Amino acid sequence: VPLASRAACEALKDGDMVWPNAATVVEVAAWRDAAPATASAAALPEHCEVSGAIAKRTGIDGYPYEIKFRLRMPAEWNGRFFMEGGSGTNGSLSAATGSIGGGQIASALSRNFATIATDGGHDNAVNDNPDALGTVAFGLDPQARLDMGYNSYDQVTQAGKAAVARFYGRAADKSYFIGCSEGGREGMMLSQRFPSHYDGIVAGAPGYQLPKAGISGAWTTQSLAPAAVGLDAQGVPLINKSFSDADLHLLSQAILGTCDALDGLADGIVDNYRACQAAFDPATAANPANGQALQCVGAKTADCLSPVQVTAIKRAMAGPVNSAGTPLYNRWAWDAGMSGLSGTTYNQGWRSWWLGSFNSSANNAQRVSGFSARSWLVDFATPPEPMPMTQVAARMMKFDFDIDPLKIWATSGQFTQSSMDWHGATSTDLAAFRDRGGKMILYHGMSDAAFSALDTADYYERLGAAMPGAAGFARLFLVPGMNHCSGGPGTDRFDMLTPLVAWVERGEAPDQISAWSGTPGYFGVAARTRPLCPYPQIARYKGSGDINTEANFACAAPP
Ligand SMILES: [Ca+2]
Ligand SMILES: [Zn+2]
Ligand SMILES: [Zn+2]
């Protein structure tokens, strides 16, 4: 009966603990000794670990579903509560020490937060249907779609805080959430749907319009097929064969030729992304290594993109339209992080989404036959479209941009909400959140090929338009060169939790956020640090000093 102790912990399993959801089943309530740090993780302090699940049930597809959660409460506690976000189609339960993304080694638990994670309402080892594209099969049960969209995050947040109050004898002082990609989508949902849940939110590469991802996939697949060479084993063009890595490298080298010095400093980084988009056209741009146009004047050479190739990538990058020309997603920024050479290793973190690996007799691009393609067909098209795995690439090739995009707005049968309803987080009404003191940091890599950074930018533009002074509670950090959540030739690592707490608890807004490069080899250097700047600002070299050193740069308007 002493608070914050072994006996208080073990007493949480079963009924002296009163859970807010009566269908909470604790499977584990265990005292854990402090654990040492490892090469990939910081030390963990002594704590009560609780895991279990909420709302065990049987879905209409005959499969079991439940909301799993795991929670960690340190014996020596700073008064703060933390939840980490998801990834992909979720379905797995992590260590739940409180990941802060950004390629960070530290966990929130290592900083004496109480921390929690969920699997989002389904389980990849159980919910795996061979007739419904394996692990996207949760899409066959309506309620599992709801838990994946919002309800699992909500159930798990309430369960955590109630255990925190019981264990420590007081409510948490402040609460925080960080997530990227599908995790970024959840933090944006929380600020909109559950504004008192978290005081501080970080949301990277946010899939805030995730049901549109597969529409862009069918589009980029069909856009690249004329440049393909040869067929796969089902008869479908080898989309991966449309550009060798050498070809994509010619592109990004041409983008650097047009765009790199527009920020004032030729450094392999397009800091002035707006000016870059205004200036770069592959059908006219020069290959800076030779005098000549990037696009072949006649026959194809190695220093030379064919007119078929140039036409294809321009169309992929423009974004999908229907027959009326209505934009269905957004366009994509040209940026050097479409390629990248570190040593002899070409950068795949852009390629892998629309093209897949050149060196293969099959298609393996995310948007052609991989997970995003399958996820669309079973999780976001309503009704679901299960099919054998070998028909997926053909189905993106036949995808009809007048018919099939409607299916992310439809309800049908017992699927009573559309995929945009339960998964979309497009709302700019953040007033409840700001007016209890909430603070939000958005980030996003410029050469992300899952979600367009420019579409996060348009979202932030709509937010500040609807809430004047938005920069007093919400700020957006674009990262030139970064791929999806990590990687690529840019400064893709950063501590997002320290500036967030300062903002929430002390009122210090972030005028910049320090960042560094996970792969400085992309520039041939041992390290690069750069200020991330609050949109619309960009990093600006002070005129003197090592270009790889943050302190020589300041956040400023574009020139
Ligand atoms: Ca530059
Ligand atoms: Zn455990
Ligand atoms: Zn040559």
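In order, the residues displayed for chain A correspond to 43-56, 59-603 in Swiss-Prot numbering, which applies throughout.
Positions of Cβ are set from backbone N, Cα and C atoms, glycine also.
Noted in Swiss-Prot for the protein shown:
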type     : residues                     : note
BINDING  : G132, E226, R411, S416, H528 : 4-[(2-hydroxyethoxy)carbonyl]benzoate binding site
MUTAGEN  : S225 to A                    : Loss of catalytic activity towards MHET
ACT_SITE : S225                         : active site, acyl-ester intermediate
BINDING  : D304, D307, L309, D311, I313 : Ca(2+) binding site
MUTAGEN  : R411 to A or Q               : Almost complete loss of catalytic activity towards MHET
MUTAGEN  : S416 to A                    : Gains a low activity towards BHET (bis-(2-hydroxyethyl) terephthalate); when associated with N-424
MUTAGEN  : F424 to N                    : Gains a low activity towards BHET (bis-(2-hydroxyethyl) terephthalate); when associated with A-416
MUTAGEN  : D492 to A                    : Loss of catalytic activity towards MHET
ACT_SITE : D492                         : active site, charge relay system
MUTAGEN  : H528 to A                    : Loss of catalytic activity towards MHET
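Same-chain neighbours of the 4-[(2-hydroxyethoxy)carbonyl]benzoate site beyond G132, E226, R411, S416, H528, judged by a C-beta within 8 angstroms of the site's C-beta center, are, in sequence order, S225, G251, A257, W397, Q410, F415, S419, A494. Comparing Cα positions, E226 (4-[(2-hydroxyethoxy)carbonyl]benzoate binding site) lies closest to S416 out of the recorded positions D304, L309, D311, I313, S416. Calculated from the flanking Cα atoms, the unmodelled 2-residue segment between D56 and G59 spans 6 Å. What surrounds the Ca(2+) site, by Cβ distance within 8 Å of the Cβ centroid and not counting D304, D307, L309, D311, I313, is the set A305, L306, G308, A310, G312, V314, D315, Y585 from the same chain.
For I313 (Ca(2+) binding site), the nearest neighbour among the recorded positions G132, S225, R411, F424, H528, judged by Cα separation, is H528.
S416 (mutagenesis position) is surrounded by 25 other CB atoms, counting those within 10 A of its CB over all protein chains shown. Under 6 Å, Cβ to nearest atom of ligand 1: this is the test, and of the recorded positions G132, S225, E226, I313, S416 it is passed by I313.
The subset of binding-site residues (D304, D307, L309, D311) lying with their Cα within 10 Å of the Cα of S225 (mutagenesis position) is empty, i.e. none. Among the listed mutagenesis positions, namely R411, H528, the Cβ with the most fellow Cβ atoms inside 10 Å is that of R411.
In terms of C-alpha distance, the listed recorded positions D307, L309, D492 place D492 closest to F424 (mutagenesis position). A 10 Å cutoff on Cβ-Cβ distances gives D492 (mutagenesis position) a total of 29 other Cβ atoms nearby, all chains included.
All protein chains shown were included, and the count of other CB atoms within 10 Å of the CB of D307 (Ca(2+) binding site) stands at 23. A separation of roughly 4 Å, to the nearest angstrom, links the Cα atoms of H528 (mutagenesis position) and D492 (mutagenesis position). When the C-alpha distances from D311 (Ca(2+) binding site) to the recorded positions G132, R411, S416, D492 are tabulated, the minimum falls on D492.
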